[PDB]
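Remarks on the structure that follows.
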Amino acid sequence: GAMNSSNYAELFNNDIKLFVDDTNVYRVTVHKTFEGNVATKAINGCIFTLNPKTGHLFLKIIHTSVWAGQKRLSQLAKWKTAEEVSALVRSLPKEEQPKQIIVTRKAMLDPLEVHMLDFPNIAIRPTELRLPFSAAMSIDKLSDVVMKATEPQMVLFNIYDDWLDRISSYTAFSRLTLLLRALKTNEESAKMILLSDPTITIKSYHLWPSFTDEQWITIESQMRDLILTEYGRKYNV
Amino acid sequence: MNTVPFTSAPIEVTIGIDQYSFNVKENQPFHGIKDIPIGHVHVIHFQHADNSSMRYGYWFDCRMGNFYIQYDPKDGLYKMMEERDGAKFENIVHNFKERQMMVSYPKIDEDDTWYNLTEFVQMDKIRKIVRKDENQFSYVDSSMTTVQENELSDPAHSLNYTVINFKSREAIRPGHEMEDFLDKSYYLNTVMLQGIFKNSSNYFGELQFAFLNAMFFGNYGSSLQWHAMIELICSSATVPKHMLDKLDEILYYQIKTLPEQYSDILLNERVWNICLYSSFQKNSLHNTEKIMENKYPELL
């Protein structure tokens, strides 16, 4: 069934699993027409498919051309996400195919179950976790490869950089969810915190800065503060 | 006009015949049911006074043989049996009739209710769903599970309804996942109508047989099969006009006959709200929507 706080350590066991987040698949800007009606213009999207154990991100870029002359786009987006995840799975060798796929939105269950009928042993699960994977487009290099894409593309990243050299997958996922929660709550402030010291750079092959263990504790502390302030503001408490 | 004689009534019992029922007292001189209309299937059904659990009964057609009921004190139920001796049977029936020991099938001449509930139901199809080939009649009870319920456990005592599963390789063509899930026309028309049932008459017969099992025995798997078969039509964009017109007529008489007080257990809120209000056929079931809205507005 559903993945919650109670079964949280299961994310870091040796059963291959993938989170699928479809939030950034169908992206639009809403604008006024010359006649003063409203109209949407789609921009490039992305499926956010993550192994939480390894940090291996499968970023399927959804180019605007996939929407051309299609109807009910927000429904189609769920199905197209399900098609692409099913295609990814089939493309992996048997021993790399997941034993579970956790969707971050319950509306993805039926599309994904139906696209995965050929895989009866892969469990499709919802989650009670409010995961901030929507903020993935606040990571500059991910945002950059999506917006530049001129055709459908799959780009492979490690969202944990080299962190698993020094910390466990539990701690790496905690760090990642904290950075993404910060970026989601106040993007400007989060990005300021991450780059305010110019001596700390992002390696060409990395997504986040090259922080020492001490510096990660300072950063993580600054991210917690950012999240609580914004909360106190939101709710006047 | 045909007859199902009873050898005796040794235990107090509520006896059902189609949509009618009679209380019989323990050792009452009851010797059966006469004037049973030829041309339809019938169901004789039982609910013991002492144990109001296990409703149970027999589907039969009088054209196929001479049938009687006899209590078995060992297995503790009213059993149907066939009498092969035509002259012994005629002589039993004439005696009980002369002594007026038989209730008359109480059909009102205006009243097409049974016809309307069993229009497509045929004994040959019931005997493929309920497999006991040595008998020309079929036993069903409250507790009998379906082939589909089993898969999710004694195969002999199962209800072999056609398995319908919206999230099955049967229901979904590879590369038509969204089309086939959101519009079940290919499942309905190619897989089920052309493929399995052969024609809408077999499909409607199973639908109507499933409802009657749900209504008369409170058989839960029967109710599930009845709703699945309604849902497959209503969830299909492409249905022959004649099938939609007939479905409206079928469903109207099922809703019309349902005991008012069992609507809560026999009707699936999600299926009915989806079929009448959300589905492709939301506007194709005028009679059904009007009786549902007038008789069970709570459910909707």
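The count begins at 1 with the first shown residue.
Every residue, even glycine, has its Cβ placed from backbone N, Cα and C.
When secondary structure is read from DSSP and collapsed to three states, A:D21 (mutagenesis position) falls in the strand class. One mutagenesis experiment catalogued in Swiss-Prot, A:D21 to N (Swiss-Prot position 1853), is accompanied by this note: Reduced growth at 30 degrees Celsius. Strongly reduced growth at 16 degrees Celsius.
Quoted from Swiss-Prot, the note on mutagenesis experiment A:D22 to N (Swiss-Prot position 1854) is: Reduced growth at 30 degrees Celsius. Strongly reduced growth at 16 degrees Celsius. Less than 8 angstroms from the CB of A:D22 (mutagenesis position) sit A:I47, A:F48, A:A77, A:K78, A:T81, A:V103, A:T104, A:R105, A:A107, A:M108, each of them six or more residues away in the same chain.
Listed in Swiss-Prot is the mutagenesis experiment A:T23 to A (Swiss-Prot position 1855), annotated as follows: Reduced growth at 30 degrees Celsius. Strongly reduced growth at 16 degrees Celsius.
Swiss-Prot lists A:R105 to K (Swiss-Prot position 1937) among its mutagenesis entries, and the accompanying note reads: Severely impaired growth. Reduced growth at 30 degrees Celsius. Strongly reduced growth at 16 degrees Celsius. In the three-state DSSP scheme, A:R105 (mutagenesis position) falls into the coil class. All protein chains included, A:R105 (mutagenesis position) registers 17 other Cβ atoms within 10 Å of its own Cβ.
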Neighbourhood of A:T23 (mutagenesis position), C-beta criterion under 8 angstroms, separation at least six: A:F48, A:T104, A:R105, A:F133, A:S134
Neighbourhood of A:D21 (mutagenesis position), C-beta criterion under 8 angstroms, separation at least six: A:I47, A:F48, A:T49, A:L50, A:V103, A:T104, A:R105, A:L131, A:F133, A:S134, A:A136
